Structures are given as C-alpha cells and as structure tokens.
Amino acid sequence: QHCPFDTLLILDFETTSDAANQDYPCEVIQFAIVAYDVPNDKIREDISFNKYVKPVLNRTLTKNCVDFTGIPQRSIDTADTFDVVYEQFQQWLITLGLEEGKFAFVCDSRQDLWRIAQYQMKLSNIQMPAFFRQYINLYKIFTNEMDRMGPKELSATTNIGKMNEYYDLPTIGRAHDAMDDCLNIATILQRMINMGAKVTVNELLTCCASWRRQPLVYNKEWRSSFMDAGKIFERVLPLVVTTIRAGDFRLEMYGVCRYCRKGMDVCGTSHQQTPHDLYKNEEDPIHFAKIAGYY
Amino acid sequence: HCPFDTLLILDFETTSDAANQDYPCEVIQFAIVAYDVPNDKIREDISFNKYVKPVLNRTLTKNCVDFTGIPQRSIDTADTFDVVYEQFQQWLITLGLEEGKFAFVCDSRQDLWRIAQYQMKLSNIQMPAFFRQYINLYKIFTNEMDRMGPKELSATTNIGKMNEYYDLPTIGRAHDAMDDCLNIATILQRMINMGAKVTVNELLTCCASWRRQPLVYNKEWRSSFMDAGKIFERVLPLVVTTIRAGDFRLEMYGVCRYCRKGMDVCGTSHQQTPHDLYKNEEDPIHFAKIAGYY
Ligand SMILES: [Mg+2]
Ligand SMILES: [Mg+2]
Ligand SMILES: [Zn+2]
Ligand SMILES: [Zn+2]
C-alpha cells in the first residue's frame, strides 16, 4: 500500500558474544528470516529461512551468549560455517523467485546488517551484497510514528520491547531465539502499517562519509560500553550507515552506492577511510579489527 | 630426603568460561621456575615464561582475563602450543637437565592430569614421561598436617591455604602464572625446611579398575567443578595414580605403573573410552567432541 515492495523479509542475526567485552569478533551463529506479503498483508511463517551457523574464531559459546540467544552448544557443533549457510540463503532467494531490488530486508536496528553482516562478510571474505546495503530500519520508522501519534514514556529497554509496548502487542516467545525476534518484528511491522505507518528503505550503506575524516576521540574504556564501542565499529568497518529521507528512495537505486555512484560489485572492495590513527598503538590493539584483518 | 636435585615449579593457565565446565581449555600461559634442592635456593633467574596462542577460542572471555591476568594482546602475538612446547623442551636441554633426575611441582593435579593432557590431545602430541610423574604439593601438605599441627584456615584455594598456614605473604608481582610459580616455590621451600618429605606422589596411568563401570551421569555437571571432575576422569585417557612417600624410585621414570610399558608405547590411545557418555546426541560432551575423543 504505502510500501514500494511487494515482499519484505524480516531478517535477524544472532552472534557469538561476551557481554562484558565489546572488543569481540562477533560471528553469526543463527540466521533467521520470515517473509511478509505486503499487498495481501500476510505474515508468511511458512516462508522462512532458519539455520544455525558454526563459528570458527570462538567455537565455544560463552554462558552469557547461550543465555541471551537461547542457542545450545550442540546446535552449532553440528551446523555449517557461514559461507555454506549464506550460499543456501542465496539459493533460497532464487527458489522463492525473488527479483533483484523488488524486495527489501527489515530489521529492528542497524546492527544486523551494518555491523554483524558487514563484519561476518569480512571474516568469510564475501563481498557485501547489494540487498544488504539497503534496508528498512523499523525502529527508525517507529520513531517517526511516535511523534506522529503522540509520544509515550515506555518502560521496555529494547527496540522490539519498546515497539511491542507502544502498540500493546503480546511479546512473542516460542523458540526463544532469532526466529522469535523475526516474528515479533513482523507482527510489529504489520500492526504499524495497519496503524497507517509508511514503510520504506530508510538506511543505506555507503563507502564514505565526511564525519569520518577527522580522527575519533579515543575513549580508553570503550570496551565496556556498547555505545562507545559503536563509535569504534563505525571507523573500523568500511561501509557507513547513510540515512535516506522519506520520499527520496527509488527502486533504481539498487544496487548502486549512493556516494561514489558505482556498482556495489566494485564499491566496497577496499576501505576508503582506513582509521590509521586507531591502529598505531600496539599497547592497546583493537582485537576484533586485528583478527578480521583490517590491520 | 628429596631424591631430586632440581624441582621445577610448573603452572599452566588456560582459556576458560567459569560458569561452564564443558569447555575445551587451551593453554595460554606456560610458566616454570627452578628450585635447587641441595642448596635450598629458589632460582628466579632460571625460569620459563611464555604466552600461548589458542585456536579453538581465540578471544579470552572477560572472566578468564580477570582470573589469569592475561591481556588479549599478549595471546594475539604469541605462538601456538606446539611451538612453545618445543621451546620449553629446548630450554630443559639447555639447562643440562637430565630426564628422570628432576621433577615438576604443582599445587594440584589440574596442571598436568587435566590441562596438559587435554592440550596434548588438541596438539596431537604424545604425553611426555616427565609429565606423567610429578609432585602434588597440596597432597603432601595435607598428608603432613597431623605432624605439623592443626590450624583453622579461611582460604579456599590450595595456594591460599598453604600460604595462610605458614603465615606466608601472598606473592603478587605480575598477577599471572608466574606468581603461582613463585608462591608454590616459596611454600615448597618452607615445607622442606619444616621436614616435609617432598617427592613424587602422583603418577599418570593408562588403566584403572574404577573406570570399568560406566559413570553415573550427573545432568548438571557443567555448572560444578567437582561434578565435572568425574567426567574429566573418564574422558581423559590417563588416570591419576597415588604413590605414598618413600615408595617412589627414580627408576620408575618413563614406565607406566599399570601396563609396565615404556611411555613411548603407552599413552598412544585411550584404553578405556567412555562410550556410554557419548551416546546421547541431545546432550553431547562438547569438550570431548571438539577434541576428537569420539
Ligand atoms: Mg536481534
Ligand atoms: Mg594455577
Ligand atoms: Zn561507494
Ligand atoms: Zn600404560
């Protein structure tokens, strides 16, 4: 209706982690997708992709990772590595008969594609695909919808939690894993357009930004702060999140980098703004950058 | 007295995740300090101390970093265990240390029966003879208690209890593996001076009658170091055998107490694989699987 895509794929990654440490080489350990039929307004739970992934840098899930993701060790020990699962994911898109640029991924934040996908792609030496360099940040739309329908003071602490509390949606909790997030985001997505929300690609991944031209003011305790760690991630990772305002997105933007205006098969090969300033102190090295081979 | 002229105080530190005992512990620091027995002198100038790069879990958990005091950057630029182990062997040869004429001293069975065994499995290196006999200093300390006299101890660790007993200040230089070595060395010296019979009291053996029956499985073993120990005992090929003070003799070096074979033949393969523990795909033993015990 108010969406230029006939199909929306609610995407969700879960990764390895150690809550107390942000200097961590997060590897994908679960890959979950559920399809949403936009014209017919139907969450297609029968149309889904849901695979575990075996990590290779940290092969034993920490206890806090298991508690957070709900993923047992046995499930990843018997899983394929990301390169195999990603290949199965690409075939899945073909099997569904999806065309390039006529569908878009939906996430509850930038984290899934800007950070998790981008970093995992580096580990696996896979080129960042064009359909991961444009997507729908649902929480960003939720922000706009909130000013429009009047704000509330929400008690929830997470993006999905806040959105469910705002629309008074019961928290979906069956599998207690990635697929549950997918289902919650999908239901939120559905309720949002039914409340009259306008859902479209609102974030793009580009190769360059002017705000990265000056060195980051280094915070020594960044490893204990998800917020400050984000600033580090922004400089290390080659592609940056670029907001695109409502009404400005065209389908023909797929798959051309908004900045350099070149195909995403050429753009994204090399880091255009390597943060050398962060890579010169060997008494305080960035572990996740070092092990991924950024320096 | 002690039949060895040189005692080497050994300490291993590993990757870990405290809340989970089903963890494939890898050596990340390798520390040794020498003790000259005839001269009763701790030789800090004679030491081996190197970091080791793990490969199964390359990022130290925060709780491992806090316990071991090892920073991530120190293992990132370190060599793998097989390399460090080769450096260690060359270091022994350079000291002119003749095999069978020195012995390793540890504060417990953990360093050699558990940590060394498992690491050797991962590295695919045969367990050496000088790691299959050693001195468990805590077991000597415990065995000598009635002679030394009773004393209430509030410490919870072996090193802590032994320091507290002898009113020794806790050595805390670098807060790492080497501090354990220095503490154990200092305790060892004190114990010897107080008349303790310091000699080999634990031997690693290929078979044990108490592994003939399958272990009764405790489903919650992963959250308990004690319960997990029972699992380790079955999974690891070599068993701790205890020998009382004054029964050990130097000629025992390099020969298994059970099969009587040389430790070049014995230790090639697990002789009592606990297949009973490996039947449930709904509850696999992760550290056993990833190591290739099944
Ligand atoms: Mg999520
Ligand atoms: Mg120790
Ligand atoms: Zn570009
Ligand atoms: Zn034997």
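Numbers in chain B track Swiss-Prot; the residues on display, in order, are 5-298.
Placed from the backbone N, Cα and C atoms, the Cβ positions cover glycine too.
According to Swiss-Prot, the feature Mg(2+) binding site maps to B:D15, B:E17, B:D184. The annotation Zn(2+) binding site is assigned in Swiss-Prot to B:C210, B:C260, B:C263, B:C270 on the grounds of experimental evidence. What Swiss-Prot lists as domain 'Exonuclease' is B:12-192, and the listing cites sequence analysis. Swiss-Prot gives this note for the published mutagenesis B:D15 to A: Reduces DNase activity; when associated with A-17. Abolishes DNase activity; when associated with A-17 and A-115. Swiss-Prot gives this note for the published mutagenesis B:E17 to A: Reduces DNase activity; when associated with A-15. Abolishes DNase activity; when associated with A-15 and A-115. Looking at Swiss-Prot, you'll find the mutagenesis B:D115 to A noted as follows: Reduces DNase activity. Abolishes DNase activity; when associated with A-15 and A-17. According to Swiss-Prot, the mutagenesis experiment B:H179 to A carries this note: Reduces DNase activity. Quoted from Swiss-Prot, the note on the mutagenesis of B:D184 to A is: Reduces DNase activity.
Projection of Swiss-Prot feature records onto the structure.
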{"residue": "B:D15", "record": "mutagenesis position", "Cβ within 10 Å": "27"}
{"residue": "B:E17", "record": "mutagenesis position", "Cβ within 10 Å": "24"}
{"residue": "B:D115", "record": "mutagenesis position", "Cβ within 10 Å": "24"}
{"residue": "B:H179", "record": "mutagenesis position", "Cβ within 10 Å": "12"}
{"residue": "B:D184", "record": "mutagenesis position", "Cβ within 10 Å": "25"}
{"residue": "B:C210", "record": "Zn(2+) binding site", "Cβ within 10 Å": "24"}
{"residue": "B:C260", "record": "Zn(2+) binding site", "Cβ within 10 Å": "22"}
{"residue": "B:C263", "record": "Zn(2+) binding site", "Cβ within 10 Å": "15"}
{"residue": "B:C270", "record": "Zn(2+) binding site", "Cβ within 10 Å": "26"}
**Prompt:** What three-state class does DSSP give B:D115 (mutagenesis position)?
**Reply:** helix
**Prompt:** So which of B:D15, B:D184, B:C210, B:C260, B:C263, B:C270, listed as recorded positions, have a Cβ under 6 Å from an atom of ligand 2?
**Reply:** B:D15, B:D184
**Prompt:** Near the Mg(2+) site, what residues other than B:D15, B:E17, B:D184 in the same chain have a C-beta no further than 8 Å from the centroid of the listed C-beta atoms?
**Reply:** B:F16, B:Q33, B:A35, B:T72, B:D115, B:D180, B:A181, B:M182, B:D183, B:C185
**Asked** What are the other residues, in sequence order, whose C-beta lies within 8 angstroms of the center of the C-beta atoms of B:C210, B:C260, B:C263, B:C270 at the Zn(2+) site?
**Response** B:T209, B:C211, B:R261, B:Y262, B:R264, B:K265, B:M267, B:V269, B:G271, B:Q275
**Item:** Rounded to the nearest Å - Cα separation of B:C210 (Zn(2+) binding site) and B:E17 (mutagenesis position)
**Value:** 25
**Request:** Sort the recorded positions B:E17, B:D115, B:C270 by C-alpha distance from B:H179 (mutagenesis position) and give me just the closest.
**Result:** B:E17
**Complete:** Nearest by Cα to B:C260 (Zn(2+) binding site), of the mutagenesis positions B:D15, B:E17, B:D115, B:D184, is B:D115
**Asked** Expressed to the nearest Å, what is the distance separating B:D184 (mutagenesis position) and B:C270 (Zn(2+) binding site) at their Cα atoms?
**Response** 31
**Request:** Among the recorded positions B:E17, B:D115, B:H179, B:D184, B:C270, name every one whose Cβ is found under 6 angstroms from ligand 4, counting any of its atoms.
**Result:** B:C270
**Fill in**
Looking only at the recorded positions B:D115, B:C263, B:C270, B:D15 (mutagenesis position) has its closest CA neighbour at B:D115
